[PDB]
Amino acid sequence: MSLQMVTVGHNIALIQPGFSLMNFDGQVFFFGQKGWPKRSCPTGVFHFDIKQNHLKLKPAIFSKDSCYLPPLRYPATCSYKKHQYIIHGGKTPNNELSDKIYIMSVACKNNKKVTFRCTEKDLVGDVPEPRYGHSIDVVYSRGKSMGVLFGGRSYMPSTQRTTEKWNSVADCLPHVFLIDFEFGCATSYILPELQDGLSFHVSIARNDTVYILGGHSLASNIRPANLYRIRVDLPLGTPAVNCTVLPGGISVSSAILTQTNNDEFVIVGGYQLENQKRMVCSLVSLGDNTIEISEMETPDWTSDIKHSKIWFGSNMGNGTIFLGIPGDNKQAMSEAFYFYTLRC
Amino acid sequence: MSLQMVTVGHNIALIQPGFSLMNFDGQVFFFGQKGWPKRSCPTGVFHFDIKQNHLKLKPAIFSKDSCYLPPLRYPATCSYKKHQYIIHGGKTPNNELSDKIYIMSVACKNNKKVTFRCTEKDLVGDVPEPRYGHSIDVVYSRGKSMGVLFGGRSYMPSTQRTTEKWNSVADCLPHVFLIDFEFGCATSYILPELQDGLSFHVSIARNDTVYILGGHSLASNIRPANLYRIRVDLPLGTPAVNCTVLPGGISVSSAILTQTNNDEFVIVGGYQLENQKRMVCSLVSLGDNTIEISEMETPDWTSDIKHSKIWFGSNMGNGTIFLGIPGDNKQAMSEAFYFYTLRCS
Amino acid sequence: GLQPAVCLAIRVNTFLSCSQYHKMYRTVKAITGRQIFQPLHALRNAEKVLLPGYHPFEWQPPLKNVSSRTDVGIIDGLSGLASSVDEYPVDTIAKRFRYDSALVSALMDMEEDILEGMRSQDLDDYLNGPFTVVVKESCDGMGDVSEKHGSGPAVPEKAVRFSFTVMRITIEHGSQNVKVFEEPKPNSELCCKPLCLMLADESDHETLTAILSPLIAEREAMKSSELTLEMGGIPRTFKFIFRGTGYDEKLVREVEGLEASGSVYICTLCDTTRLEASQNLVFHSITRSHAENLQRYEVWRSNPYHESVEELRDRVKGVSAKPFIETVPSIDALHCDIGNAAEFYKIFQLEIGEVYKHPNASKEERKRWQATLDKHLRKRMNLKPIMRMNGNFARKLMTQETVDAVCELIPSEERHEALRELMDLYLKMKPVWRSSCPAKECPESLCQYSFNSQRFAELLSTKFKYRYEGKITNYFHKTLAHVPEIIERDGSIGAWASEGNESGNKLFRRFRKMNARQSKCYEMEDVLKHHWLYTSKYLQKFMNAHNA
Amino acid sequence: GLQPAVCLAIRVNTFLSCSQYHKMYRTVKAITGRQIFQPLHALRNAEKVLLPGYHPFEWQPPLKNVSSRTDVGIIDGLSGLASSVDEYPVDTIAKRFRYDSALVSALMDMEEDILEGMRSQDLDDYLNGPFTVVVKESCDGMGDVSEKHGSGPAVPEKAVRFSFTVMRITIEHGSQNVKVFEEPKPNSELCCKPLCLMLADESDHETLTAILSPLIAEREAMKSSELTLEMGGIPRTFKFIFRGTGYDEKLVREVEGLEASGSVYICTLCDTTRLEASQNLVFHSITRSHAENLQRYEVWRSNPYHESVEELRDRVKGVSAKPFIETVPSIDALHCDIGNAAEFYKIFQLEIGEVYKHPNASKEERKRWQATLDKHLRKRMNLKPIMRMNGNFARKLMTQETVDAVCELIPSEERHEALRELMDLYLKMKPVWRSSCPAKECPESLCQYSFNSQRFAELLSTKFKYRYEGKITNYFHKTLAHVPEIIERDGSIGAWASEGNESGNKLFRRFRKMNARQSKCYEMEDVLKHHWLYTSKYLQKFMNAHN
DNA sequence: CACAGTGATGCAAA
DNA sequence: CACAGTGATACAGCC
DNA sequence: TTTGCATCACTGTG
DNA sequence: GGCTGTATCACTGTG
Ligand SMILES: [Ca+2]
Ligand SMILES: [Ca+2]
Ligand SMILES: [Zn+2]
Ligand SMILES: [Zn+2]
């Protein structure tokens, strides 16, 4: 694991905590800028290009059938297989949550120019409430695909919301939601094995299982070291969902997950306590039924990274993590973060 | 007469009103900067190089025998024929007048690199009091050369100076001083024709006459339109000085005088009243006995020059006047003056 | 003997801090031997009645999502925003009242004025008829607010203030509504009551929305509701009409969902491109509102007609964002004056260089033109050059004497005539969008406004086409197009300007320096309380006790 | 009913303007029916006594070139400077008191203090023996003073202030001098009496000389003379000793004829060069003086020995200008602290990046080191970044907690002990030059100062060699060489510091906008009069009437 | 070791 | 047409 | 019950 | 006759 310093061009101000990175056929794209889209880039989706350890963000245009999405600040993102991306939830710049599913695909690709198609899909049934910090993955079973969505943060319900505590948040219920994208339907399931809500957790999608590890519960203000496995069976009848708690979990909130090789993943960074920052890395290997996590070598963090109070990042899809660190020099200066790239 | 802007380099701030320019064999040099000499140029003299309408000031070094003179702010300077310059009076940066004569010459110049020699000449006899704004010229007669110095402006005497009016000034007496540079002596003469003092006047040096024209008398706060001719005779005995008042003078204070051809001078700049600025130019034609003052064409002044309250300048020795006007804007800015070059054919 | 309320009034009006007042009180007591001034604890006990959260009140029907308690004072402006390390970073110190308590405090301060107006209007002073309080809202963003050392967030060096002013109260007494209170000096800092003080950047949309969402929620809650409050015996009922017109152009653009300042769409009242405005210059109508902005944002997000980016931007005219504050489309008099002054300054610079016959000039010659203009202005009009443009420079620049002084630098004479005509037209039009009652102060000027606007536009298009041909300034467009319509709609432009908030910024700086605790976690609270006390008619009435 | 003097004292010391005081007076009178306070004209009549130009006085022998009148108040600072169009341009506004009149007013305002002091030491109250007073002079140059609109000269955006404070007064009784007054808070703004206010650039020698020449002339007149005044109904005789010490390094270099800013010659007390200072660091003696500088300038101008530029500069030791203000060789106790703090800040930045092991680095890397230091200092010591070092930042930075906080950014442990030793030595040396009476306040620290200085210099030459081999800073040289001798000469360093004038600049800025007419032709005199009133012990005594 | 505030809070004194 | 100062001066009014 | 004074982390002029 | 109140002058600052 190697750490390099990346210099960013003239649109640094467009990168804020909670951004999303997408990978399309080896091309990296950026979504979730700070502030509403400007005239230079109306879409808000940029082409995240790193070359000779320098980062450039050039605008990308949508198609005629597309819908222009707001910049979401903590959405739930998954890859669906042509290769498309599903983004649900999030927080708009006006600080109000979204309950819309957006699907991003590539319409036409030219020489170093890509046009996207963002289609809005409306859910019916027991639709999940608006939330941010949750997780969504895709499960394949018996030749059919479905989506698994877990809990996160949300504002208080409209019947118990007071202005003096307008921005207060509470963990959503630990219900598990199955989403059928082909018909746009959603069904909710209550699992007795899950009792406390979780936010800012990590989800790994095997063929027909979803592993939920890490998290933060606002009810008790703890970061449990619990690992859950959710299995979905999709017969001709109604779907069935089962949950099993497994030993060997880790306590981490807001970790960055990447896929190095087949049946292998790397969890880098996150938080252990409020003032303690998780400086160790974990390696997750999945088998047919059993998985095991372990501690890998700690990358040579620089002096600034160790002593930073906060840090945020995203995955670039090729065994590389793009992670920032505040510079605390926003007074009459243009550089507010000290982004780094980490190779596994 | 053609007027053209000139831009200055990184030592622009060194230029202040009252500076002097000297001409040595076609080279122009600058003396009288603002503030005490810095480490870049200890001497204080510079090479006033103007090329493709751009001004550069490169440092100049004195010689081993030299005296590092203070930056004088309104001295009386004259040429003396090798070719040397005589500087008398002036104000040091500490705002105190000087009573020293400095003779500047060129010691050695190899290739665009001139070294000077400044010698302090002691003055004995009826030594003139410290002053600024006066005039000194050199007269030749019967194979002997002397210098004629006329009155200027000084402070009050030490027995009548009060701290509440410390910086107040008064015009010196209209006495005329003959200075012999070979022996460094001075002799004062009182001429009944000269009754009031004059400061910031113009002196023309003919063979054996000095023409004093223009001026400002502080006693009456007027700018008289009088022309005086001072004729100095140097026989084997005591020198004789006579003064004659002639009609045809002009009223101008702090004018800039230059020489175009043999026996032909041009007067540009100066002030007529406090709020009125002399925008006309005069031509002086010299002769064996008589002189003629005429009005020549008015140069095409720009808008900023016409409306400037004050302006200053000096003579570059080749029918060229280097003048400047203030830029007012001085906060967080490096350009405080705008400089023009005026060519008289 | 002197009462605690009077002592507090003297202290808060004669810019006295508690320490200085303690020194004065101690010395007076020691020398005279009799307690003339009341002590500090007496003053701070007397200051509780004036602050919010003291008087009982009721809302019918009760406000949605707003607590029914009537004992809330200064509360945290973050409104429970999460500060955990996992969530979005928060670097902001904000303190605010509650919008339903500030209003009752203001009304209880104005109780005596309301009763006096009722008596002077020949109405019985016991009516409980529903009053209609008009309140003007202002939001301003100050820069160069130095931060403090110590524990706390890395707060930026900028501040944002949200304030309100009560303008008019009317009571229905039959077939007509009669006035019981009208503010005599609407633009003064004495009547501009602070509501929220935060230390965050005006362009930081996330933080601004997070802090100002609760206030807008309360305001929307109390748009359809009635307030019952006991005012000198009888209980009386109040309604509210909110008119936010104290915002500047940039802030209106940010909060109404419109694009940045530099765009084809210039006006925040109509939907006209810059080229169309330059070609028309006179005839336009107000066709913009908060609801229309919301609908157009929905169209932009949904893209129902399947249009390209350019066609969609034409369809939804500049609304690339979702609005979150409802603002009345109007013109800020102060900033309109400043912008017109800047435009005229540039016109003078161009004219003293003869650009009407020399289309191209070097970059080093325009600086010379500006230097000449600055020198002559200092020489004649006694104006020093300034970096930006402020109101006093505008007032001293838009006089005819300035044009007369400038014309000495213009070689031609037809240019003299053109510039003089332009200045005369502008001075004839200005007192319409600057007076507090044009129908009773400048009626001839108001009536002869369309004619003067047409003449101004014709002169601009004919004798100044070298700068206004395909490009016109936003403030010129607003002034030439929408002023008569805004006057007809409201009653006065200028009584609704940002002057009150701008004047209160000066008080904010003064209080933050020398009337508040210097700690990083108390300064905003102290400044808010002292500012609210300063803007109190009950205390200000004592300082006018000499004449009665 | 209060007295006019008491009302004036309340108004002046509570930072009230005349308009606000009129509002208060009107309201109190209207609401009580009785005139508790006094009107503005009464206060203005009462303020005549406390200003210069009221009390009669005499000088024997009469001062040379100083008028004998005893009724001069605020006078023009230009002193009849020629404003004609032909002369040198004048673009400044100045107002000043006559030095003798100002000192008469200052002495008369502390009449009760002098009498109480002489009663407190078993001396008769009617003694007329020669009182020797010592005065401290400060000149400071402010910046960012906004210019006002209106008719008048295009004045610059800078100001220059001249001030004096009466330090001590002694009377010769028998064979020894007994102190009758010693100022308890010398660095406070409450005793920093102004003398001259001008709107001019500090680095504008022509204007500065033209305006400050009359004051220096008056001081030179006062040096050899004797004042006769009347106190307590008895004639008293006074003599004066002036000491200029509030000057900063730049101003003393500009005004004492020394070369400006950095050069080979670094110290304003001795003739050492930078290389010699970096090689010796502990052993030097004070040699510079005003007369010596005058002689050096005469040598520079005359060039008696016919030397080249370099040899002449070596001979004259950096005196390329003629001095015009006599300043004693001393070290300011505020700018020294600021400079030492800046040097330690740079040391921390270099030590973070391990420059002792890596000789070279890039600009981006140095900026990153500074960013890391700033972030960690904000986290631990609660210090925000600032553009220029100031006193509070210096005081919080020079603590051992700061070194402990920076210790966890330095990887090598061997550097931790070196840095801690350096900070401990610095903190053991600082109170000697910061205290107001080291003999009675830090005797051990004063006694073992040479040992600490030698250890500090050894540490600089051995451990931190990468920055102090061939180059040492002026303030480090002063603090390691001259302080043991300056204290033995004078008595304290902190007492004679620019702190008073710097604090008075804040009052100047406040008054220029809250207690002065907002016109270019009146603001300076208004500020001058109000400042003089604010620094009056007669008025300040009323506020301490409870105790 | 600058010094006079900056205000609310709490406890001792009358 | 911003508005409440910023202070000294001069003149009218009141005890 | 009503006054008076010390305490807390900070300011500004550099 | 002395004391007191008020208007006037060219400017400020927050933009
Ligand atoms: Ca503003
Ligand atoms: Ca200073
Ligand atoms: Zn419009
Ligand atoms: Zn030394």
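Chain C is numbered as in Swiss-Prot; the shown residues are, in order, 461-1008.
So how was this one determined? The header says electron microscopy, 3.0 Å.
Just so you know, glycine gets a Cβ as well, placed from its N, Cα and C.
Experimental mutagenesis is annotated in Swiss-Prot for C:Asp560 to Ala, with the remark: Loss of DNA-binding. Close to C:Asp560 (mutagenesis position) in the fold, though at least 6 residues off in sequence, lie C:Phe517, C:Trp519, C:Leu523, C:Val526, C:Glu678, C:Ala681, C:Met682, C:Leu687, each with a CB less than 8 Å from its CB.
Cβ neighbour count for C:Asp600 (divalent metal cation binding site) (all protein chains, 10 Å cutoff from its Cβ): 21. Taken from Swiss-Prot, the feature divalent metal cation binding site applies to C:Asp600, C:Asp708, C:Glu962.
According to Swiss-Prot, the experimentally introduced change C:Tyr725 to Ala is described as follows: Deficient in both nicking and hairpin formation. Following the DSSP three-state reduction, the secondary structure of C:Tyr725 (mutagenesis position) is strand. Within 10 Å of the C-beta atom of C:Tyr725 (mutagenesis position) sit 21 other C-beta atoms, taking all shown protein chains into account.
Its own atom aside, the Cβ of C:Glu811 (mutagenesis position) has 24 Cβ atoms within 10 angstroms in the protein chains shown. The annotation that Swiss-Prot gives for the mutagenesis experiment C:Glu811 to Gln reads: Loss of DNA-binding.
The annotation that Swiss-Prot gives for the mutagenesis experiment C:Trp893 to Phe reads: Capable of nicking and retains some hairpinning. Neighbours of C:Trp893 (mutagenesis position), defined as other CB atoms within 10 A of its CB across all chains, total 26.
Looking at Swiss-Prot, you'll find the mutagenesis C:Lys973 to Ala noted as follows: Moderately defective with 56% of activity. The DSSP secondary structure for C:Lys973 (mutagenesis position) is helix.
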Contacting recorded positions for ligand 1, chosen from C:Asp560, C:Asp600, C:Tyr725, C:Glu811, C:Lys973 when the Cβ sits under 6 angstroms of any of its atoms: C:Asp600
Of the binding-site residues C:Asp600, C:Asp708, C:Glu962, which one sits closest to C:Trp893 (mutagenesis position) when you measure Cα to Cα? C:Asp708
Could you check which of the mutagenesis positions C:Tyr725, C:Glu811, C:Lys973 is the closest Cα neighbour of C:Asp600 (divalent metal cation binding site)? C:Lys973
Would you say which of the binding-site residues C:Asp708, C:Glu962 has the most Cβ atoms within 10 Å of its own Cβ? C:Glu962
Spacing of the two Cα atoms, C:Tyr725 (mutagenesis position) and C:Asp708 (divalent metal cation binding site), in whole angstrom, works out to 17
Cβ under 6 Å from ligand 3: qualifying mutagenesis positions of C:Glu811, C:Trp893, C:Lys973: none
Taking the mean position of the Cβ atoms of C:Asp600, C:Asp708, C:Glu962 as the divalent metal cation site, which residues outside that list, in the same chain, have a Cβ no more than 8 Å away, listed in sequence order? C:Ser598, C:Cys599, C:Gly601, C:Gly706, C:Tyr707, C:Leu711, C:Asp792, C:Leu794, C:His795, C:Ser958, C:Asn961, C:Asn965
Can you tell me the three-state DSSP label for C:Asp560 (mutagenesis position)? helix
Recorded positions (C:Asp560, C:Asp600, C:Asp708, C:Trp893, C:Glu962, C:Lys973) in Cβ proximity to chain B, threshold under 8 Å: none
Can you give me the Cα-Cα distance between C:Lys973 (mutagenesis position) and C:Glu811 (mutagenesis position) in Å, rounded to a whole number? 45
Using a 10 Å radius around its CB, how many other CB atoms surround C:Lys973 (mutagenesis position)? 13
Tell me the Cα distance separating C:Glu811 (mutagenesis position) from C:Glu962 (divalent metal cation binding site), rounded to the nearest angstrom. 33
Measuring Cα to Cα, how many Å separate C:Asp708 (divalent metal cation binding site) from C:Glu811 (mutagenesis position)? 30
